[PDB]
Amino acid sequence: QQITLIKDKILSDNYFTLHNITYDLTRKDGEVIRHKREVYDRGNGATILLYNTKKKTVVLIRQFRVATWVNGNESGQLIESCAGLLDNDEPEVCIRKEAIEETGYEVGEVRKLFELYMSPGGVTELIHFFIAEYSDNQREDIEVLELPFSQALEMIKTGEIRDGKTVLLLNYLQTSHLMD
Amino acid sequence: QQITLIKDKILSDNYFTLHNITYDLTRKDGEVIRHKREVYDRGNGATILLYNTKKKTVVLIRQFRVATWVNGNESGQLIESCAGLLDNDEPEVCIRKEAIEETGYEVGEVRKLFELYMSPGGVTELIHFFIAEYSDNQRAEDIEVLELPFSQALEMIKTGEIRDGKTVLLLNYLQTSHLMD
């Protein structure tokens, strides 16, 4: 009872849900004041980085993202790590369909790194992170990119790769030395 | 890679604006296919990781977050790096204020790491990342200020006590820079 839900108002329920939540929370002091916060909920998702130890490469994808297009990304094209919304599936089950559907690779074993909130300010979104190696034996609107891991790290510096989850995954592979 | 904006319908304009954008994009075969997508625009922001090579520590903050509380976070409490919305300000200007306001530390020189979309699937949000080493000399409620050893912060990522995207990204970056080695 340290935090109390006063009312969850639905501002929009088109496809995803935008809420206006009113709540009361205590303090280290002893008072209980209420706030009102707009909260957008598009469900949780999963993303995975595909890497190859043989040729020191990674598989990423490129696609048009309107949300970046109307906010600084001229062509709208964004290079990201394969990902998708859970849509009622378990994280791993979902990430396997996504890998197959977006990259064409039917991956084998995968490792779960963590689950992080990507924009806890006004978005509920929690993403499940995975990594997994791929092989050429596992192989329209989405362009599949295969490139050496070192070029992808540099692309973070040049700004060619400017997607949060993707940078997270890449810098993670870097400090794992699985490519070294 | 032809793309044409067809219409921009406002679904909500309470605090931040939620749009339903309809667009036409031409394919590799020449076919024009249209899509409709929700875009939540809450403005861009900036975040900063305050570190100290002297005592090998980092400064972070902790506060309640409704967005996570209604989505798996029992207490709603979240440990994150200092941050805030640009609100018409320049990244470096906004972030300097934030550090002072949220942590009480007035930082000197700051380095910009990069600009990243945190949830490009349906949010416009772009976050500017900064790192800056603090001093106990530069110090001048709803948010708890946490000063803890770097090695612990890093361990807290593995225990899941720290599960915020921008925070984990800044911690790992610091780890790779060798600025604490």
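Just so it is clear, chain A uses Swiss-Prot numbers, and the residues here are 3-141, 151-191, in order.
If you're wondering, the header gives X-ray crystallography, 2.4 Å.
Yeah, the Cβs are placed from backbone N, Cα and C, and that goes for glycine too.
Under the DSSP three-state reduction, A:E104 (Mg(2+) 1 binding site) is assigned to helix. Look at Swiss-Prot and you will find A:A85, A:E104 tagged as Mg(2+) 1 binding site.
Here Swiss-Prot flags A:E100, A:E104, A:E151 as Mg(2+) 2 binding site.
Just so you know, the Cβ of A:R44 (mutagenesis position) picks up 19 other Cβ atoms within 10 Å once every protein chain is counted. Annotation of the published mutagenesis A:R44 to S in Swiss-Prot: Decreases catalytic activity rate by a factor of 53 and substrate affinity by at least 2-fold; the original residue is retained in the structure shown.
For A:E100 (mutagenesis position), applying a Cβ distance below 8 Å and a minimum sequence separation of six or more within one chain yields A:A48, A:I50, A:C84, A:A85, A:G86. Swiss-Prot gives this note for the published mutagenesis A:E100 to A: Abolishes Mg 2 binding. Abolishes catalytic activity.
Note: A:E151 (mutagenesis position) has no non-local neighbours, i.e. no same-chain residues 6+ apart with C-beta under 8 A of its own C-beta. Where Swiss-Prot documents A:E151 to A as a mutagenesis experiment, the accompanying text is: Decreases catalytic activity rate by a factor of 4, but does not affect substrate affinity.
Quoting Swiss-Prot on the mutagenesis of A:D152 to A: Decreases catalytic activity rate by a factor of 2. Mapped onto three states, the DSSP output places A:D152 (mutagenesis position) in coil.
Annotation of the mutagenesis experiment A:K176 to A in Swiss-Prot: Decreases catalytic activity rate by a factor of 820 and substrate affinity by at least 2-fold. Secondary structure from DSSP puts A:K176 (mutagenesis position) in a helix.
Long-range Cβ neighbours of A:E104 (Mg(2+) 1 binding site) (same chain, at least 6 residues apart, Cβ-Cβ under 8 Å): A:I63, A:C84, A:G86, A:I153, A:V155. Cβ environment of A:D152 (mutagenesis position): A:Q65, A:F66 lie under 8 Å away, each six or more residues apart in the same chain.
Counting only the Cα atoms, the space from A:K176 (mutagenesis position) to A:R44 (mutagenesis position) is about 16 angstrom.
Using a Cβ-Cβ cut-off of under 8 Å to chain B, the recorded positions A:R44, A:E104, A:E151, A:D152 reduce to A:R44, A:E151, A:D152.
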